[PDB]
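So the structure is just underneath, and the comments pick up after that.
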Amino acid sequence: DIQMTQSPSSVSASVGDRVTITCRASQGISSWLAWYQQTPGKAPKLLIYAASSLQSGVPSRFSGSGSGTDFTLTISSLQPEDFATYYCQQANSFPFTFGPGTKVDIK
Amino acid sequence: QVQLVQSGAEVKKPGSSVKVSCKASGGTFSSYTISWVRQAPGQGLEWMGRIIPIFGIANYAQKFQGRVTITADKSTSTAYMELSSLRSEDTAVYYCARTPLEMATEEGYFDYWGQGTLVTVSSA
Amino acid sequence: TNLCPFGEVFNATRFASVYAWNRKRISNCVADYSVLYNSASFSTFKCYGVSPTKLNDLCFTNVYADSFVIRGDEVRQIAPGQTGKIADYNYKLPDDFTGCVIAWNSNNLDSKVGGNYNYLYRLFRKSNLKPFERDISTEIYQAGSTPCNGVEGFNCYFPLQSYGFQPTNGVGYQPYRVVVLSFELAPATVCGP
Amino acid sequence: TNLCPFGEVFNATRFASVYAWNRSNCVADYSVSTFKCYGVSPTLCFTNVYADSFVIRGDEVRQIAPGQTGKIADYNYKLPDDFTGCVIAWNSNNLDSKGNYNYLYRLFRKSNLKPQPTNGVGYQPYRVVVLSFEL
């Protein structure tokens, strides 16, 4: 029942830019978070868990932080591979909710 | 290198039920909690309900409670999701994802995912 | 002077689940344990602290027949000192035990076709039970760091879960109706000679 | 009290064969090309360190990644999934310009493992050291 909402989906970054995506939780979810990455025609791959612990097996570019409700995701350099939609979920309430989806893509 | 493999793209008429599976190839049965997540085409991910095969406890989402039941057949390590009375606009691509379990506490943050049974009611 | 009602326990129509084991008190009667030993229906019969063949030769203060139902894999841990799931969250036998443990097959008695979910046991508890403790209270386990204190959910587990016995289940995972006899060595009134 | 041979693994006589990489309880830092590191941030308790050193040209080095798989990676050194380590690839053409070498360029070795106009543009030798942290 925690309706999440990220930054506006329309994000335009050519290559190696800084694309920041921030999602805020309707209720309080402490520091729990799990940022994902929806590559086209593939399953999301976990990027950041607990909003501070970077998942093993993905570049250090995908970093995030925050506390309380306002949570952020920052990309140091947008490699051409990272042209995907990014989702965040909570880990406080059980009815897990995924954000609407911020997609970094060409125009 | 744990990988999860589901069934094919089930095509069933509205009002029926499906028995999509999710084989947890790799990892012991006492360290994952299979969680099923659905994705409508053009819509973000949606979560129905997890199961803990070692404990057997399986609590669902209030939107899907009763609507959806999940069974974890630990004998062959293939968690099963049953979509009872598949109707309305339930046509999506249902994933299965295992949240790591430490000791006896579930952790969330679905890391290892399946490929997705594209359950769609269409000629294609 | 009169015969003890061991048929009110062993021949009972049903046994309470393990997390709420029935505690029948037997006294003011003469007990004949031989029909227990000579019975060919018992899968197991192991007495701790007293030889089974001399039971109807001593005299006991009182008898307590802890009756419950567990699975075949769980009968092995109905013993002093041994730990596990049943012996830690449902029924922990004391280290210095002076009684008997009885269990027999009940596949055709309390295992209905399709799965009998009438029997419950405690997956989780805050700590191990003290010996001879009945934790009938069903409170949501707070496995995680979030004090939900309400409807079960993420890391909020319901402690009572069902065995789900089926006729086609394996022998090692079948319902064995356990009847733990407990004696104490004082005026005594549950003996014969 | 002690420092691990970070000044010797990155500075020695030469680099060993790809198949048998050369050889705890020290202090690790970062300010000792391709600064990018995987798994963990460059800026921290550790249990064991695995510094695999080798030499690969600047063209096939692009295949050294869990997401990018190729023959040069599937046959010689494939980075394991859920990698918790970093990688550093530095220029070695200047001090190792002189066809004779000891690197493995096999493109059919067994199977997939389961753990200056004259100078060529994609043939410039880059020395790559990948550090895998156990914890």
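By the numbers in Swiss-Prot, the shown part of chain C spans 333-517, 520-527.
Just so you know, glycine gets a Cβ as well, placed from its N, Cα and C.
Record note (Swiss-Prot), mutagenesis C:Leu452 to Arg: Increased resistance to neutralizing antibodies. Decreases HLA binding to NF9 epitope. Increased binding affinity to human ACE2. The unchanged residue is displayed. For the mutagenesis experiment C:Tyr453 to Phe, the note given by Swiss-Prot reads: Decreased HLA binding to NF9 epitope. Increased binding affinity to human ACE2. Here the residue is the original one, but Swiss-Prot notes a mutagenesis experiment at this spot, C:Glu484 to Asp: Increased replication in human TMEM106B overexpressing cells. Swiss-Prot lists C:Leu368 to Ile among its natural variants, and the accompanying note reads: In strain: Omicron/XBB.1.5, Omicron/EG.5.1. Variant annotation in Swiss-Prot: C:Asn440 to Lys, described as In strain: Omicron/BA.1, Omicron/BA.2, Omicron/BA.2.12.1, Omicron/BA.2.75, Omicron/BA.4, Omicron/BA.5, Omicron/BQ.1.1, Omicron/XBB.1.5, Omicron/EG.5.1; the structure shown retains the original residue. According to Swiss-Prot, the natural variant C:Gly446 to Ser carries the annotation: In strain: Omicron/BA.1, Omicron/BA.2.75, Omicron/XBB.1.5, Omicron/EG.5.1. Listed in Swiss-Prot is the natural variant C:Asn460 to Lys, annotated as follows: In strain: Omicron/BA.2.75, Omicron/BQ.1.1, Omicron/XBB.1.5, Omicron/EG.5.1. Quoted from Swiss-Prot, the note on natural variant C:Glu484 to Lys is: In strain: Beta/B.1.351, Eta/B.1.525, Theta/P.3, Iota/B.1.526, B.1.1.318, Gamma/P.1, Zeta/P.2 and Mu/B.1.621; May enhance affinity to human ACE2 receptor. Swiss-Prot documents C:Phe486 to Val as a naturally occurring variant and attaches the note In strain: Omicron/BA.4, Omicron/BA.5, Omicron/BQ.1.1. As a natural variant entry, C:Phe490 to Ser appears in Swiss-Prot alongside the note: In strain: Lambda/C.37, Omicron/BQ.1.1, Omicron/XBB.1.5, Omicron/EG.5.1. Quoted from Swiss-Prot for the published natural variant C:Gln493 to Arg: In strain: Omicron/BA.1, Omicron/BA.2, Omicron/BA.2.12.1. For C:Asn501 to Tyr, Swiss-Prot lists a natural variant annotated as follows: In strain: Alpha/B.1.1.7, Beta/B.1.351, Gamma/P.1, Theta/P.3, Mu/B.1.621, 19B/501Y, Omicron/BA.1, Omicron/BA.2, Omicron/BA.2.12.1, Omicron/BA.2.75, Omicron/BA.4, Omicron/BA.5, Omicron/BQ.1.1, Omicron/XBB.1.5, Omicron/EG.5.1; May enhance affinity to human ACE2 receptor.
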Can you give me the CA-CA distance across the unmodelled stretch from C:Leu517 to C:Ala520? There are 2 residues absent, and I want it in whole angstrom. 8
Distance check, please: Cα of C:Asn460 (variant position) against Cα of C:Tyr453 (mutagenesis position), rounded to an integer number of angstrom. 14
Where does C:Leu368 (variant position) sit in DSSP terms: helix, strand, or coil? helix
Cβ within less than 8 Å of a chain B Cβ is the test here; which of the recorded positions C:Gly446, C:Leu452, C:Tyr453, C:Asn460, C:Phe486, C:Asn501 meet it? C:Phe486
So which of these variant positions, C:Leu368, C:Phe486, C:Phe490, get their C-beta under 8 angstroms from chain A? C:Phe486
Fewest Cβ neighbours within 10 Å, where candidates are the recorded positions C:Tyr453, C:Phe486, C:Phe490: C:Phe490
Which of the three DSSP states, helix, strand or coil, fits C:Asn460 (variant position)? coil
Which recorded positions sit within 10 Å of C:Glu484 (mutagenesis position) - Cα, from C:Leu368, C:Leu452, C:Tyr453, C:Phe490: C:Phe490
Among C:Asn440, C:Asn460, C:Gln493, C:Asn501, the one of these variant positions whose Cβ has the fewest neighbouring Cβ atoms within 10 Å: C:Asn440
Integer Å distance between the CA atoms belonging to C:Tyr453 (mutagenesis position) and C:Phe490 (variant position): 11
Near C:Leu368 (variant position) (Cα-Cα within 10 Å), the recorded positions in question, chosen from C:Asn440, C:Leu452, C:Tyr453, C:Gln493, C:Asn501, are none
Name, in the order they occur in the sequence, the residues of the same chain whose CB lies under 8 A from the CB of C:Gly446 (variant position) and which sit 6 or more residues away. C:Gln498
Distance [Cα-Cα, Å, rounded] between C:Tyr453 (mutagenesis position) and C:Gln493 (variant position): 6
Taking only the CA atoms, the spacing between C:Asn501 (variant position) and C:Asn440 (variant position), expressed in whole angstrom, is 12
Using Cβ-Cβ distances, find the residues under 8 Å from C:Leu452 (mutagenesis position) that belong to the same chain and are at least 6 apart in sequence, listing them in sequence order. C:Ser349, C:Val350, C:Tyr351, C:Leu492, C:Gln493, C:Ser494, C:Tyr495
